[PDB]
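Trainee: Right, I'll just put the structure down here and ask away after.
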Amino acid sequence: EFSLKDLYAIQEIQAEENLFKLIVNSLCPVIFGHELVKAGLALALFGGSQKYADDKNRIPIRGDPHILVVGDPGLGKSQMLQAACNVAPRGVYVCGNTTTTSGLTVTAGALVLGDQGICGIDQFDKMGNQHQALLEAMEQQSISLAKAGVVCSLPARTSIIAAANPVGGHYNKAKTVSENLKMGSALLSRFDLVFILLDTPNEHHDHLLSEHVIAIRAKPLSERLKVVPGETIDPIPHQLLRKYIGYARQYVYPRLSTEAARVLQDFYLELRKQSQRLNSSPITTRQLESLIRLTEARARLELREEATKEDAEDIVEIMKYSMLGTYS
Amino acid sequence: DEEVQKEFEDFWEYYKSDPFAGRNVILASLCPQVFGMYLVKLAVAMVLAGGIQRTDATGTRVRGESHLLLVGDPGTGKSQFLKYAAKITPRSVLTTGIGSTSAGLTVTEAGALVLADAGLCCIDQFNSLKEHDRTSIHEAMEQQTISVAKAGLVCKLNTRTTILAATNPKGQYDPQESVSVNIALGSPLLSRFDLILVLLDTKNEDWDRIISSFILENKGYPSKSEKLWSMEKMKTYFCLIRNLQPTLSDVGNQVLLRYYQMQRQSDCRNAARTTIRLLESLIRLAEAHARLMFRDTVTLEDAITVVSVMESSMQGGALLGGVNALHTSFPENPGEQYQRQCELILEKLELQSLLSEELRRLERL
Ligand SMILES: Nc1ncnc2c1ncn2[C@@H]1O[C@H](COP(=O)(O)OP(=O)(O)O)[C@@H](O)[C@H]1O
Ligand SMILES: Nc1ncnc2c1ncn2[C@@H]1O[C@H](COP(=O)(O)OP(=O)(O)O)[C@@H](O)[C@H]1O
Ligand SMILES: [Mg+2]
Ligand SMILES: [Mg+2]
């Protein structure tokens, strides 16, 4: 139960002008850059809604996303995840070399302990035998006994966040996408967003990054989140940010509005007609559900119950960073 | 309790002039969260109905159940059918397959097939089912009994289950190169399965919009009419029709008997679906459609309905043509379609002496 001062602090935090910048630029302030990648984790921390339609039979559908990050080494894709795991009501961090099939699953596995939380897994690529052991837990949203499958099920609600390295160390720029990841068409479709990061030798970016790392030790939705030097964006302490997700996850249930659904319908019908002829990951009906699940997510961060056209216009730009915008 | 029988008699007494409307209403309630897909939702009812066991005097006993297998591209609804059919049936054990060890598929302690006596064992992810384990079920799938002498104990157990399986088409699926090539399964195994329905996703600009509107608008049961049916009523229905014992007839058997003789050698006889195990399934399927419609006398209508479904089951090579399972919708009137199907079937395989009698029966009804 939350104290009175807790409610006062939550109400005060809700009153900020730009509530999205103060959350997307305070999850981890050491890392410089990577705005959309941090926005993805910020969206995934909250989650979506659970649909119990047709209560006679239901067959419920999961209401939380799954994010995978793949890119060149040295970019820093192992500290955006530590902060994400730390800022959570319940989290767990496990490596991908010291854990086996009996470890991730019940034998109480890592997934069970990460109930209603995040179970971020590092070094995803190094796994070669446990790949076919979580396709059931991720989709069915339940896990049964591992002893000959004699019933005895137990709930397992997880929001797996994974990071991995390409097969050939550095990822070269003249191949096909499918052979640089070593993944089938079954495990590459469950995940909601699959960001691909490159490391190129620019000039201004390096000059800013070196200055930032030397100082430490002594409009599209890509510029409105960036900080122009000459202002203060003082971050919320993680102690106070951990007691905001909890209030947001049990006192508001968002739902879509009639205006927002049209944009998603148009985007789905535009993706399908174009990528059914070109070569890419097949667009099943899962993406239409994914857009709904993420547009509901951008209504639990600002503590509202609706989906305006502006909110549905943000899961269109962040979506074009692993799909069409990046497949080229 | 006489109330249940009275209600079901009222239901299958009102629909006397139109007999197929009752079956359509029966099928509409199976997995009502999905749109269309007629043949897939029809085959599951036949599989779940069952059959009748016939044991000879001295030693032998032939099978009396049925099996099914679904193959399709990811994102078509395979898992929903298994999850929904694991609830209607009284006893069911849902397994993961590749996540299940040898202790479950066979005896160890009771596993999964043994533990599901008089039930239905759903199996998922059949593509890489631990080849030893994937082949140690031939004995338990065709003789309904196990026979093991492990560690010098000599133990025999009974296992009578109906198996539902769903596996992905590993490797990009092709219209040619029949499932024995695309899935790469042995011919001995790919013969005990009764119906192998193939699901293929194609280029269309109407089904896309319809399903998009379905998912987005959250329209639960677009047929807003309050007929439907609750799950308890359907459970009672599929636990009550499992007591009737239908008997064969004479306007019946001849159609299947001629169909098998014609199919045995047309020009290709496929490669594995033309054995004697075809006429042992064309009867166990035709004897289930006579138990779903509250009677005990197989007639020409059941034979035609099972022949059409079974002919559409064999993808590619056939004797009329193949129709995709996904792109199908409930007909507005089933009577005219049945009248056309009877005329189409009873012409090229010659029993025209029965067409006149069937037309006379239909006119006077
Ligand atoms: N933008 C950045 N600002 C400061 N340090 C960075 C940045 N990007 C990467 N680093 C440095 O990289 C290291 C993280 O390595 P990382 O890329 O996570 O290894 P891996 O590629 O094996 O995941 C940290 O010690 C951090 O100091
Ligand atoms: N006709 C439909 N109506 C609504 N949802 C559908 C339909 N067909 C497929 N789906 C969606 O597709 C998913 C089924 O996935 P499925 O193809 O069974 O996975 P797998 O490929 O592992 O078998 C369900 O979550 C469901 O929401
Ligand atoms: Mg790391
Ligand atoms: Mg499945």
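Quick note: numbers on chain A are straight from Swiss-Prot, i.e. 384-490, 504-614, 644-753, in order.
Determined by electron microscopy, 3.9 Å, according to the entry header.
Using N, Cα and C of the backbone, Cβ positions are placed for all residues, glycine too.
Residues annotated as ATP binding site in Swiss-Prot: A:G454, A:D455, A:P456, A:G457, A:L458, A:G459, A:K460, A:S461. In Swiss-Prot, a published mutagenesis experiment is listed as A:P456 to A, annotated Decreases the formation of MRE11 and RPA1 foci in response to cisplatin-induced DNA damage.
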Trainee: For A:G454 (ATP binding site), which of the three DSSP-derived states applies: helix, strand, or coil?
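Mentor: It is in a strand.
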Trainee: Ranked by the number of other Cβ atoms within 10 Å of their own Cβ, which of the recorded positions A:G454, A:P456, A:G457 ranks first?
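Mentor: Of A:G454, A:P456, A:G457, the one with the most crowded Cβ is A:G454.
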Trainee: Starting from the Cβ of A:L458 (ATP binding site), draw a 10 Å sphere and report how many other Cβ atoms land inside it.
Mentor: 16
Trainee: Taking the Cβ of A:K460 (ATP binding site) as centre, how many other Cβ atoms lie within 10 Å?
Mentor: 21
Trainee: Fewest other CB within 10 angstroms, which one of the binding-site residues A:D455, A:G459, A:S461?
Mentor: A:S461
Trainee: When you average the Cβ positions of A:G454, A:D455, A:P456, A:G457, A:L458, A:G459, A:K460, A:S461 for the ATP site, which other residues in that chain have a Cβ within 8 Å of that mean position?
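Mentor: Going along the sequence, the neighbours appear as A:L593, A:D595.
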Trainee: Where ligand 1 binds, which of the binding-site residues A:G454, A:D455, A:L458 are close by, with Cβ under 6 Å?
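Mentor: Passing the 6 Å Cβ check against ligand 1: A:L458.
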Trainee: Can you list which of the recorded positions A:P456, A:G457, A:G459, A:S461 have their Cβ under 6 Å from some atom of ligand 3?
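Mentor: The recorded positions passing the 6 Å Cβ test are A:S461.
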